[PDB]
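The structure appears below as structure tokens.
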Amino acid sequence: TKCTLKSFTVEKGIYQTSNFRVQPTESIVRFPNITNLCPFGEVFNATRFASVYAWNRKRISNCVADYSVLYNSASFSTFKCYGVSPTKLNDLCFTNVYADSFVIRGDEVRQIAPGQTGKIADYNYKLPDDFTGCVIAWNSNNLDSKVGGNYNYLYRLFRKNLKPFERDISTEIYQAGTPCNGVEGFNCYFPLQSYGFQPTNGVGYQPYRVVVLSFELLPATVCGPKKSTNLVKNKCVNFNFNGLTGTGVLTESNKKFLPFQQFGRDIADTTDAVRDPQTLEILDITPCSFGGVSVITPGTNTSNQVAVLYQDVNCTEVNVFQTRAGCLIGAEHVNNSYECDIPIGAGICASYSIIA
Amino acid sequence: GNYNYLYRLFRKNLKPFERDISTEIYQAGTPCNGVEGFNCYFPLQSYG
Amino acid sequence: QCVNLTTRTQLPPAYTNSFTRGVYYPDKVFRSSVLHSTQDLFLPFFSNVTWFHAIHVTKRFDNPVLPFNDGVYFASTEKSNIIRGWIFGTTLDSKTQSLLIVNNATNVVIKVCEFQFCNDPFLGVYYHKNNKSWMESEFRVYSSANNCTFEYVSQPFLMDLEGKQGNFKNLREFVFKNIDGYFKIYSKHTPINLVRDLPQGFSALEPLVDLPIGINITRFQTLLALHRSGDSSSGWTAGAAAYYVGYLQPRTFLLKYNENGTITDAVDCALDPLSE
Ligand SMILES: *[C@@H]1O[C@H](CO)[C@@H](O[C@@H]2O[C@H](CO)[C@@H](O)[C@H](O)[C@H]2NC(C)=O)[C@H](O)[C@H]1NC(C)=O
Ligand SMILES: *[C@@H]1O[C@H](CO)[C@@H](O[C@@H]2O[C@H](CO)[C@@H](O)[C@H](O)[C@H]2NC(C)=O)[C@H](O)[C@H]1NC(C)=O
Ligand SMILES: *[C@@H]1O[C@H](CO)[C@@H](O)[C@H](O)[C@H]1NC(C)=O
Ligand SMILES: *[C@@H]1O[C@H](CO)[C@@H](O)[C@H](O)[C@H]1NC(C)=O
Ligand SMILES: *[C@@H]1O[C@H](CO)[C@@H](O)[C@H](O)[C@H]1NC(C)=O
Ligand SMILES: *[C@@H]1O[C@H](CO)[C@@H](O)[C@H](O)[C@H]1NC(C)=O
Ligand SMILES: *[C@@H]1O[C@H](CO)[C@@H](O)[C@H](O)[C@H]1NC(C)=O
Ligand SMILES: *[C@@H]1O[C@H](CO)[C@@H](O)[C@H](O)[C@H]1NC(C)=O
Ligand SMILES: *[C@@H]1O[C@H](CO)[C@@H](O)[C@H](O)[C@H]1NC(C)=O
Ligand SMILES: *[C@@H]1O[C@H](CO)[C@@H](O)[C@H](O)[C@H]1NC(C)=O
Ligand SMILES: *[C@@H]1O[C@H](CO)[C@@H](O)[C@H](O)[C@H]1NC(C)=O
Ligand SMILES: *[C@@H]1O[C@H](CO)[C@@H](O)[C@H](O)[C@H]1NC(C)=O
């Protein structure tokens, strides 16, 4: 109170100096159940994949996509791209996901990248300069490689440039300049080529299953996992309910919310009750105890004794005397009645030890 | 290509006017225990 | 394949007076025993709404062109659930994505998808005479689709499909809005005991669904069902039904919420000086 009054001498009276408030602890976030999982399981690990020039297109929307499980599996050899990071991606939501899956060779992994040129990057599949998303490649020796020779995979090798994200199912014969009239012979070779993967082939020629995931933005449909936490009551808590952030203590609520209503607002447009999505439970939010602090002194010229009054605070959780004006500490309550000297309030006064 | 200039790429905040001369490996997730491989990459990259 | 239906007499469109209907919850906020003023797209009180009939008595098969300005209030007065579905779009000729909602005999289908929509799409229920069983038999809406983005099919169920005789006993109210790329469909059901009118009183239209579609909608149409037991375009019966279509405008409404939390009554801020 000396600092508050900007003086070293304090006259007898009551002064409001500070404001006691309960700090919030155990911040909690609650989100609805993660029960919308579109089948990501077999889009990456299926029975068989198509050729690189006949890559399949997979459309993903309205899903709850979690990429932490893909990253921490550690069973996938290739994981590297720019624009996005392995962490913090779960907190980013995108409108749509495009998936392109195929099988390439060991040396083909280097060619498939934005800004990189090559025969595959020019005749089979190319990426835009502003590409969003990236590619994941994993070894498939135990599945794609077959003893005796596998020729089910075919890639374009002769072509006259390709637009980004372009599919060319047609494999019309290529002319190098006397026209062959669509007949195999001179100046007209086979435009495609097989792979012929063998078990004896090393890391440079072993098969690799490749999936490219791209995100486009311009309403968002597929978001992150949105993990939740535990629920605790009877404490001043920072709560995050469905993105709504607030501070307060939860308690049992007798209000009956309608099925389509999540949170409730009373008069003056402030949150009063909220229904958590996990267990359809309605809880009343009330602010945790706070209030001003009043310093009662008989004057520095008289004595240095001090009484502390917490205004409208049930200070059972922090010479304690509780009245409807709050709670006073440091003064002995007496059953007598004298003329008021320091007006505390609500019919309660203090005077000089300090008595109330 | 000139590769004598380096910049930090991966790191865990940084205060204003703070110097970080240490280039210890950065773990983004089974820990590699300071060994180059999965779940960790070198934090320095060259402009070239 | 679809064939245009003939034998439909031309009669001028009918307009009917809507009395304190078309009121819905502005948001998902619970309020108890309080007066709240909110500005939103609403249907004005005591307005004029376009009324379409369906009765054998011609046969009064009403599937005309209807624009979609800012939102649609659709009331269906029925005794046998003749109305089937709704279609939303801009071009309606496979060059732009569209939206389709159909409640057939077993499921409920919502497709955000491109269709080669016919000029006269409809449903058809065949009423067998050898045995008593009303079942859907014909569905002439779309031809084919190459691209398609959103599909939703509800759990299978059973429906009556029989045409009862008497006065109307069911009223299905819907509100369709499209704002910020979100399509909101609000629905309510009400029993009635009238022959032809729009019921008075107050009814709060609770929310039903919120699709994140984000497509432009400036044109919508309805889909009914016809009974069968003539030619392909002459031997059909519409069945007794009616539906009212109204347009929503940005208005300020004052709503009273009771202790139950539901909407009790509402007044406008631009209808008459007393309400303002
Ligand atoms: C129903 O009538 C409409 C218009 O009267 C028919 O639409 C015509 O379709 C043909 C071929 O599909 C086009 O060449 C015409 O230009 C269309 N008419 C107009 C005005 O655009 C429609 O084919 C009819 N449905 C039938 C016969 O099943
Ligand atoms: C009502 O519509 C639904 C949705 O199309 C129909 O359910 C499909 O029926 C076809 C044909 O039997 C099946 O191939 C699909 O697998 C069904 N989809 C499901 C079950 O999600 C249903 O058959 C229609 N009902 C009637 C009476 O035509
Ligand atoms: C295949 O990929 C899916 C991705 O959803 C993953 O869950 C699964 O564990 C993988 N299986 C193998 C054998 O790698
Ligand atoms: C959410 O999941 C929990 C755990 O299974 C379950 O107890 C609860 O009923 C679920 N709530 C909803 C709304 O699905
Ligand atoms: C209070 O002030 C008076 C004069 O202002 C002085 O004589 C007296 O000593 C002071 N009290 C104390 C305890 O110092
Ligand atoms: C709040 O104050 C009242 C005084 O009437 C007291 O009985 C009660 O125990 C206090 N609350 C708590 C949690 O201590
Ligand atoms: C309480 O007040 C009564 C009546 O004034 C008095 O007789 C009693 O001694 C008082 N007790 C205490 C502990 O002050
Ligand atoms: C009917 O609707 C029209 C608009 O189409 C409106 O001008 C008119 O006031 C309404 N009422 C009557 C009685 O015509
Ligand atoms: C009985 O009614 C069904 C309609 O649900 C119809 O398909 C069937 O043909 C009828 N039985 C005979 C013998 O016609
Ligand atoms: C389908 O989407 C592709 C992708 O852009 C587009 O080129 C095509 O015009 C769309 N419509 C049809 C009928 O393929
Ligand atoms: C809707 O119309 C606006 C007009 O500015 C256009 O920019 C937008 O691409 C359209 N959206 C669709 C899905 O057609
Ligand atoms: C809620 O509605 C019921 C009737 O369903 C009524 O009895 C009750 O008084 C209303 N108000 C409440 C429960 O606060």
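Chain C uses Swiss-Prot numbers throughout; the residues present, in order, are 14-70, 76-247, 252-298.
Cβ atoms here come from the backbone N, Cα and C positions, even for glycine.
Going by Swiss-Prot, these are the annotated features:
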MUTAGEN   C:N121 to Q  Partial loss of biliverdin affinity
MUTAGEN   C:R190 to K  Partial loss of biliverdin affinity
VARIANT   C:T19 to I  In strain: Omicron/BQ.1.1, Omicron/XBB.1.5, Omicron/EG.5.1
VARIANT   C:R102 to I  In strain: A23.1
VARIANT   C:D138 to Y  In strain: Gamma/P.1
VARIANT   C:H146 to Q  In strain: Omicron/XBB.1.5, Omicron/EG.5.1
VARIANT   C:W152 to C  In strain: Epsilon/B.1.427/B.1.429; when coupled with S13I induces resistance to NTD antibodies by changing disulfid bond in positions 15-136 to 136-152
VARIANT   C:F157 to L  In strain: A23.1, Omicron/BA.2.75
VARIANT   C:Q183 to E  In strain: Omicron/XBB.1.5, Omicron/EG.5.1
VARIANT   C:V213 to G  In strain: Omicron/BA.2, Omicron/BA.2.12.1, Omicron/BA.2.75, Omicron/BA.4, Omicron/BA.5, Omicron/BQ.1.1
VARIANT   C:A222 to V  In strain: 20A.EU1
VARIANT   C:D253 to N  In strain: Lambda/C.37
Recorded positions (C:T19, C:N121, C:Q183), the one with most neighbouring Cβ atoms at 10 Å: C:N121
Secondary structure at C:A222 (variant position), reduced by DSSP to three states: strand
Alpha-carbon distance [C:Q183 (variant position); C:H146 (variant position)] in Å: 18
Distance check against C:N121 (mutagenesis position) for the recorded positions C:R102, C:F157, C:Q183, C:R190, C:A222, keeping those with Cα within 10 Å: C:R102
Integer Å distance between the CA atoms belonging to C:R190 (mutagenesis position) and C:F157 (variant position): 22
Fewest Cβ neighbours within 10 Å, where candidates are the recorded positions C:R102, C:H146, C:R190: C:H146
Number of Cβ atoms other than its own within 10 Å, given for C:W152 (variant position): 17
Number of other Cβ atoms within 10 Å of the Cβ of C:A222 (variant position) across all protein chains: 17
C:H146 (variant position) - helix vs strand vs coil (DSSP): coil
